[PDB]
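Worksheet: the structure to be examined is printed underneath.
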There are 2 protein chains.
Amino acid sequence: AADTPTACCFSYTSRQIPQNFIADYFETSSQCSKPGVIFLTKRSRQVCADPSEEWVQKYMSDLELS
Amino acid sequence: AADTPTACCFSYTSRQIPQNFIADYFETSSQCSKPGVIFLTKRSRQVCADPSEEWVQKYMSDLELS
Ligand SMILES: [K+]
Ligand SMILES: [K+]
């Protein structure tokens, strides 16, 4: 779809999510005031995270290279 | 939940949704650049709409008074 809500982050998790919790991720629209990475856990919980944090660039890379 | 994505509207539907399509609604965070009403249809499609439009204030009222 399209013309439909877009997810935005207004706060970032403060602590590193354990990596084996992570099932997927995506980056939030550039239309959002903040840059965001939303991780999806295995229980399908969505979690906002700061793209400029080392551990999140880690998790993104590991996810992409598999 | 909380610390999790928030829905934002960046465009509004251009045409009035038929009222019998509507199943629910909510208003988007004041943190979003735009004011928004998101209608949920019976097929669970989410639809962004302009709160300053007469027909959407209509639909909100009708939904609340039932
Ligand atoms: K921006
Ligand atoms: K605002």
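Swiss-Prot numbering applies to chain A: residues 26-91, in that order.
According to its header, this structure was worked out by X-ray crystallography, 2.7 Å.
Yeah, the Cβs are placed from backbone N, Cα and C, and that goes for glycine too.
Remark: A:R40 (mutagenesis position) has no non-local neighbours by Cβ distance under 8 Å and separation of at least 6 in sequence. Mutagenesis annotation in Swiss-Prot: A:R40 to A, described as Slightly reduces heparin binding; the structure shown retains the original residue.
Sequence-distant contacts (6 or more apart, same chain, Cβ under 8 Å) of A:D49 (mutagenesis position) comprise A:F64, A:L65, A:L88. Under its mutagenesis entries, Swiss-Prot includes A:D49 to A with the note: Reduces self-association; in BB-10010: Improved pharmaceutical properties.
One mutagenesis experiment named in Swiss-Prot is A:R68 to A, and its note says Strongly reduces heparin binding. In sequence order, no residues are near A:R68 (mutagenesis position), counting only same-chain partners six or more apart with C-beta under 8 A.
The Cβ of A:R70 (mutagenesis position) has no same-chain neighbour under 8 Å that is 6 or more residues away in sequence. In Swiss-Prot, the entry for mutagenesis A:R70 to A states: Reduces heparin binding. The structure shown retains the original residue.
One entry in Swiss-Prot concerns the mutagenesis experiment A:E89 to A. Its note says: Reduces self-association. In the three-state DSSP classification, A:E89 (mutagenesis position) falls within a helix.
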Notebook entry, point to check: Of A:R40, A:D49, A:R68, A:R70, A:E89, listed here as mutagenesis positions, which sit with their C-beta under 8 angstroms from a C-beta of chain B?
Noted result: A:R70
